[PDB]
Amino acid sequence: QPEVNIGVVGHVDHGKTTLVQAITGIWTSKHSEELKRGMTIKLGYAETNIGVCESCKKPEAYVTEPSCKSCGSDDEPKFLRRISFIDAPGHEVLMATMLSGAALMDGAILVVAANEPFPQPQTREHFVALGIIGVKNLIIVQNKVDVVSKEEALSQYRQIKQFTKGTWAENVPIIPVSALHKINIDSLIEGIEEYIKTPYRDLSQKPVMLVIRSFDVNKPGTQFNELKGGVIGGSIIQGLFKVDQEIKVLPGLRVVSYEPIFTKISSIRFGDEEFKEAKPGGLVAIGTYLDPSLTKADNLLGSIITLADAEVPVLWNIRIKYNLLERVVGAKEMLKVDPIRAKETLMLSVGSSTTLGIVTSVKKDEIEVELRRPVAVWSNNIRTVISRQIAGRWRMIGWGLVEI
Amino acid sequence: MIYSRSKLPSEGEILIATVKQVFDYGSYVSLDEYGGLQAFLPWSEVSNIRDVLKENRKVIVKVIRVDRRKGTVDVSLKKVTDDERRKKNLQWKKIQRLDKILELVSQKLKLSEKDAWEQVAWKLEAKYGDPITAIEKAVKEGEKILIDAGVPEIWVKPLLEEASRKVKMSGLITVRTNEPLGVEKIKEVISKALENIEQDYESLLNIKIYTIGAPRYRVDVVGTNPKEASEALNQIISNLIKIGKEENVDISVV
Amino acid sequence: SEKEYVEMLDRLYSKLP
RNA sequence: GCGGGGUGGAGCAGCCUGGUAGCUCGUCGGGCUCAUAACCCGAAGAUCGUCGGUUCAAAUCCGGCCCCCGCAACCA
Ligand SMILES: Nc1nc2c(ncn2[C@@H]2O[C@H](COP(=O)(O)OP(=O)(O)NP(=O)(O)O)[C@@H](O)[C@H]2O)c(=O)[nH]1
Ligand code: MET
Ligand SMILES: [Mg+2]
């Protein structure tokens, strides 16, 4: 099963999904037919194996299949790890999902487009989201250099090397690529083999995981004799699940109240291959024994799964400590952030979930929020991200920490 | 072979015959109800003419002329009313169910279709009726319908046994549940509400339950007797509800 | 640090069609 | 996975309940009109997805295999 979760943030159509395609091969389908004329709409998913040509020279030594005879020669490249990606979308409005997605990341790669004006709305929006949540292991990537003047891509590298200054981004390297002709990708694999190291995770900890998809496997027409169970897609962060454990989902289904759903892990799968257990980094899918109605389209989106008989709060009202940006990096316009007024509706992005809520308390950096849909707060360390409907479309404006 | 209990058809009569030989000034036909009694049909009684003046398509006609003398007959297809053309067109499918029957029983019995028509069909002429119906009562009721009329008890059984199919009905249901092991209970209530049904609303052909929405499902009874349809189906759909409703699994017809 | 990069830019450019 | 349709060139009825393939256009010819395909007349042209079975007989009933359009949904 994949070791780690690398996110591919960035503006729209810079080719995020395409870079994922040159690295893994996989497409995100682009589905719902709509995505097929549009673009990535759900978080895309894909995995890959990274081995290295010991017996030759780098970056090219950075392989993809147990095969070195591609550069230098044969000695079956040594396997370093198997990684997974999370393709977000790029569209100014899918902000609410990409946020959500970050909650699973262990690191990222910022795909800027080589042939469009560097700090483009969403590129920034993302970047600052990254420095805000905590994803500090970053690799910027200059994508569409296969369509530019050898001057242009260097001058952009300048504006980048200059943005990456005052900000937290010391030597966040910048590896120009060609996601279309898959050029230079191996030096990208060497970047991501250096800088996006695979974090240790104490297993002993409470089994806890975030959900961001869920499907009804069942084909149009499978008979009842073999109706395969409900299936929950998401990522583990702390602990580890095993086949045949007893589990619950929070907040779970609603009545207006919100109760937890129990079931047994029917099965465990990463990519297309089945495993008996599952550990952090990656996305998994969990076969369950619950009525697939319950998780068709992606119902339990923003829900979390933990140990059955476990101690987690299903809050309706929450104590956020908090801070603001001075600007709204996400509108083409940078208008200065108005301080929070109470009785205001704000999107509270907590974990994978995306919930809406109203402001009851307004202090210096501690506001109290009342929510439509409960949030199961698993820790005291619960990072959150706070947004406001500026001009019809929502916008990332500030953050903080959940408090219990 | 449909042997006749007459030599010549009654003149002005209507029957099924078959085109044998297209000649220039008419053609020879063969009255299938009269041992293929060849007769004569001239253009003055016909009316793209190649598909009914075909080599073997079995037309229907009225007997213009019967010359009992020479033993020849002339027919026309003009003179066939279209009110006659249907009635005596169902009579056809009947009189050929029969043909087949004796055409295999006799063979089986290794005798003659002439002795299959003389014996079976001519005495079941007596007992008021198209013999294929005195056998439709027979096969259902008994061989004593055969023996009454005095039908030489040799064909009787070889007849009956040489004598003796789908319809589809479906429904949108809804099955919600929240049970920790829900899927399972689905499989259960469906396999308890689809139970002993093969014998209840009896013999049908096949029943299929599937998901076409996520709570919306389709049940599918296919069978032999149309009005056995929902009989089976509804019962099933009922016991869904009930057992669904007697095993914490909500179910409800659309 | 530009050298590493400027390098990278070189190496991709020399892989074009 | 069910459907829904498949028919002269075109647009399609006919298929339930089997018995010379129909329309409308277009073509073509001729007609009529002062000139118009405006009308009148004629021809041509679909072995009715495919493969097969039943049938005396099928575009029609029966089933495998295709070709678009609705349903479903990226199916761990
Ligand atoms: N010339 C060239 N075209 C590229 C390159 N990378 C991507 N493209 C083009 O850019 C288009 C956008 O691809 P896509 O991956 O959907 O963009 P996206 O950024 O993933 N969409 P989204 O932002 O919603 O995820 C594709 O049609 C692809 O052909 C590149 O390096 N060079
Ligand atoms: C499903 O394939 C899973 N085990 C991997 C993450 S969900 C796209
Ligand atoms: Mg895309």
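Since chain A takes its numbers from Swiss-Prot, the residues it shows come out as 7-261, 267-415.
Using the three backbone atoms N, Cα and C, a Cβ is placed for every residue, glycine included.
Here Swiss-Prot flags A:7-206 as domain 'tr-type G'.
For the mutagenesis experiment A:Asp19 to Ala, the note given by Swiss-Prot reads: Reduces GTP hydrolysis 8.5-fold. Completely aboloshes GTPase activity; when associated with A-97. Long-range neighbours of A:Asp19 (mutagenesis position) (same chain, six or more residues apart, CB within less than 8 Å of its CB): A:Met45, A:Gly96, A:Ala119.
The GTP binding site feature in Swiss-Prot is assigned to A:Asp19, A:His20, A:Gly21, A:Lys22, A:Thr23, A:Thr24, A:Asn149, A:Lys150, A:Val151, A:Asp152, A:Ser184, A:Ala185, A:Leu186. Of all the Cβ atoms in the protein chains shown, 22 others lie within 10 Å of the Cβ of A:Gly21 (GTP binding site).
For A:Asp19, A:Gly44, the entry in Swiss-Prot reads Mg(2+) 2 binding site, with the evidence type experimental evidence. Sequence-distant neighbours of A:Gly44 (Mg(2+) 2 binding site) (same chain, six or more apart, CB under 8 Å from its CB) are A:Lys36, listed in sequence order. The DSSP secondary structure for A:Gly44 (Mg(2+) 2 binding site) is coil.
Cβ contacts within 10 Å of A:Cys77 (Zn(2+) binding site), excluding its own Cβ and spanning all protein chains shown: 18. For the recorded site, A:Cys77 (Zn(2+) binding site), the DSSP three-state label reads coil. As annotated by Swiss-Prot, Zn(2+) binding site applies to A:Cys59, A:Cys62, A:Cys74, A:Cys77.
According to Swiss-Prot, the mutagenesis experiment A:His97 to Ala carries the annotation: Reduces GTP hydrolysis 17.5-fold. Completely aboloshes GTPase activity; when associated with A-19. Other Cβ atoms within 10 Å of the Cβ of A:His97 (mutagenesis position), summed over all protein chains shown, number 17. DSSP classifies A:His97 (mutagenesis position) as coil under the three-state reduction.
The Cβ neighbour count for A:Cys59 (Zn(2+) binding site), using a 10 Å radius over every protein chain in view, is 25.
Annotated pair A:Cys74 (Zn(2+) binding site) and A:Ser184 (GTP binding site), C-alpha to C-alpha distance, rounded: 22 Å. Once the 5 unmodelled residues between A:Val261 and A:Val267 are set aside, the endpoints remain 5 angstrom apart, Cα to Cα. Under the three-state DSSP scheme, A:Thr23 (GTP binding site) falls in the helix class. Report note: the Zn(2+) site is defined by A:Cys59, A:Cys62, A:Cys74, A:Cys77, and the residues of the same chain whose CB lies within 8 Å of the CB centroid of those residues, excluding them, are A:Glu60, A:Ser61, A:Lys63, A:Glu66, A:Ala67, A:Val69, A:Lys75, A:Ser76, A:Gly78, A:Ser79, A:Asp81, A:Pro83.
Cα of A:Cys77 (Zn(2+) binding site) to Cα of A:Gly21 (GTP binding site): a span of 27 Å.
There are 21 other CB atoms within 10 A of the CB of A:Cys74 (Zn(2+) binding site), with all protein chains counted. Proximity to chain C (Cβ-Cβ distance under 8 Å) holds for the following binding-site residues out of A:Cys74, A:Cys77, A:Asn149, A:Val151: A:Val151.
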